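Peer 1: Got a structure here, written out as structure tokens. Questions coming.
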Amino acid sequence: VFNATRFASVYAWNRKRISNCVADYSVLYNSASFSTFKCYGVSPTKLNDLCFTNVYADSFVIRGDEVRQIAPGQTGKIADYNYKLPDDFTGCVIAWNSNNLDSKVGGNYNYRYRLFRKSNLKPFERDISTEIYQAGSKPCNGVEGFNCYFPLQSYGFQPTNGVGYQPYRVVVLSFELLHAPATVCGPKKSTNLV
Amino acid sequence: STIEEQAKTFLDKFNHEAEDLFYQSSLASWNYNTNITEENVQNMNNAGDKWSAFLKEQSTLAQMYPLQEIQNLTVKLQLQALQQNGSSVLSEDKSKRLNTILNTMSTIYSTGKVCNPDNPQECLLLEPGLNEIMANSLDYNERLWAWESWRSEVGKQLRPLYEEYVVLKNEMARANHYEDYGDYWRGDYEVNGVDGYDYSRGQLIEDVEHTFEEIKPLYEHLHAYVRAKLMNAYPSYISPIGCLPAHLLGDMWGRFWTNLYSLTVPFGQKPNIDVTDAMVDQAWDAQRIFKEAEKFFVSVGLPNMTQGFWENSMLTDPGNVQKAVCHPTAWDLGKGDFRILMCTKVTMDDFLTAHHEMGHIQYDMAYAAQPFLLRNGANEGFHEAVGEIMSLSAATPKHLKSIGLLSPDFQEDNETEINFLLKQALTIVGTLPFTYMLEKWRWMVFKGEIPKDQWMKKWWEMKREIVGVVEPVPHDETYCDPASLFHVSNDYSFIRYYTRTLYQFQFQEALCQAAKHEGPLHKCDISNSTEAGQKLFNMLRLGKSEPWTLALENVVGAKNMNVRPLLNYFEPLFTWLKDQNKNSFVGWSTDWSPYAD
């Protein structure tokens, strides 16, 4: 997920499950192969001392300026209409600039996102509908125009983009502590046998 | 739900689609200017027509949102840009004929030339030939031929073309709810729907008029000094009390006295500031000049440039096979991609020109976060005025001595200050009434106060009264002098120069106060003053989302143009001009002409 060949769109964000293994969270922190890394509630170096019931990784690509919307208690086009996180989010977020990988001459039109929606999304909700955003009383009849708008639009990921517009391969690592037992606990230290 | 969501969603759709389309045209222009080729010039035009076609089709839904019951300034300013039809109001016959008039006027102006009456085989073109005759050559006979024949060859032919230009343009402006195309140019500073900050179109006519009378005490003293000095070079044609001939001003259009500095040297024995040689000894280059220039922008407290800024910028002409446009031009390629085109040499002329173009970037980079329709300047004055204040402060020897170009042992006194200070007034003070003259004449022609047959007559009368200039040979009604100007023939507004010049000193005095500088403004230097850059960036970031009058009230202390900071810049110059005018007459006398008998 940190080095995937292809990422799903933001409004069509994918999710991968992580369980039944040993998870080394210190490799990413010390790999220095990212642009931004922040954990909420827990330090990145201490996650190896903590196992959880379930761990999910929501993968997608967003612009540099849109990275601020991905955090608990934020709002915006990406936070409300594409991918929302709860106020009590205690996971981690990793971001890596992919301008040398995902940028295309004329923009990478495969990565798209929603700009408007009839209602705000819930935490960890997805919506890939193509409904026309209706504002007025008249019906849109499957075409945008006066008081009607096609909500999805493509990204302008060109090689000439700036820091605020370049593509960034972002992954949101969420943790879950349920009544069910643990499934993935970090690597434990070892020493010689005296 | 409400109607407001239509404009908010409509502009968001346009702001997303117009953004990448505009950058494709902006990027294609960069490619052409960096490599003049038949392929790049075509893609430049193709990208331009594509984006312009998108602006036209988007105007349909833009007009479906009346702004009478709307109080949102953001919604009003953005939709008004598209709701205006402009040239689309007339048929294809009139719009195409207007383009036929403009392209024909530009070709006649560009291909203009004057041949020697004593050597018909030797003929000089507009650039660099005739420009050097009025700028460099001091011969009375050569300057008269270049001036007079230019009006007969180029001025006369542009007269019937300028007629259809004014007539066709007035129909376009009048259809767009204007009084004329002169008022259409005045609509740039239009403000409505903001309490305490409204501004009508006609108020520009009174502001340039009021400020002109406040410039007369300063301009009349300089005109006598310039007339007195030119009288010594041409005593058989210039009187000490009369007017100055038009062909001795320094250019082919009578706008600047900058070329007359060699004839109006205050003190020829004293030195001046010039770090051209200093940069050569220190092993400087185009990159170091740009790099050290950025250190000024960082020290004053403005944002720094990006890594791709210097890497992707152009510093010299890459060979003749891929010859680029060496003109200094700041470019907004988009998506945070900013660059500059310039063929920089090791000289003080390029040292300040580098700061001038970097100031243009700081203007655009400030409001880069605004919406696309609002990602532009509030007016033409704000765009170009900010560029000069950064170069003028850098031209101060205080900054040059700090960086280490000008030696600390360089002696400064009131004597050398007048050499520098008076040189600027030939450019500023010797041009400010000329712009007010030309635009006042054009504004009267658009309204129709001056008939077509009275262009040269009223133009000659206005030259004697406003500026105190007289032609070298009398022109009948068949002539049209101002039509031979680059801005007039290519459909540009020259009033921006007058507003830019006064706004330059207004912003200068505001930052000189922020920099805690005392005395006249010509000794001002904002270097190493973090408060200087901080106060400016708060105004640059506004863009065109707020009234331009508001930006002046909280920075320079006014809402319209003003001459107050001008005399503070030329404070000791007024004293120096007074002593020199002891043996002359302040002002001018309209009864004298060089062809008098």
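By the numbers in Swiss-Prot, the shown part of chain A spans 341-534.
Cβ atoms here come from the backbone N, Cα and C positions, even for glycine.
According to Swiss-Prot, the record shows the following:
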- A:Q493 to N: Reduced host ACE2-binding affinity in vitro (MUTAGEN)
- A:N501 to Y: Increased binding affinity to human ACE2 (MUTAGEN)
- A:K417 to T: In strain: Gamma/P.1 (VARIANT)
- A:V445 to P: In strain: Omicron/XBB.1.5, Omicron/EG.5.1 (VARIANT)
- A:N460 to K: In strain: Omicron/BA.2.75, Omicron/BQ.1.1, Omicron/XBB.1.5, Omicron/EG.5.1 (VARIANT)
- A:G496 to S: In strain: Omicron/BA.1 (VARIANT)
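Describe the structural context of each listed feature in the structure shown, including burial, neighbouring residues and relevant distances.
Peer 2: Listed in sequence order, the residues of the same chain lying 6 or more apart from A:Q493 (mutagenesis position) and placing their CB within less than 8 Å of its CB are A:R452, A:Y453, A:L455.
Long-range Cβ neighbours of A:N501 (mutagenesis position) (same chain, at least 6 residues apart, Cβ-Cβ under 8 Å): A:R403, A:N439, A:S443, A:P507. Look at A:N501 (mutagenesis position): DSSP puts it in coil.
Under the DSSP three-state reduction, A:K417 (variant position) is assigned to helix. Taking a C-beta cut-off of under 8 Å and a sequence gap of six or more, A:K417 (variant position) has these contacts in its own chain: A:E406, A:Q409, A:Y453, A:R454, A:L455.
For A:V445 (variant position), other Cβ atoms within 10 Å of its Cβ number 8. Taken residue by residue with DSSP, A:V445 (variant position) is part of neither helix nor strand, so it is coil.
Here A:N460 (variant position) comes close to A:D420, A:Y421, A:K424: these same-chain residues lie at least six apart in sequence, with C-beta atoms under 8 angstroms from its C-beta.
According to DSSP, A:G496 (variant position) sits in a coil region rather than a helix or strand.
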Peer 1: Tell me which residues of the chain lie with their Cβ under 8 angstroms from that of A:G496 (variant position), as long as they are six or more apart in sequence?
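Peer 2: Listed in sequence order: A:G447, A:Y505.
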Peer 1: Short of 8 angstroms on C-beta distance to chain B, which of the listed variant positions (A:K417, A:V445, A:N460) are there?
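Peer 2: Out of A:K417, A:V445, A:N460, none lie under 8 Å of chain B.
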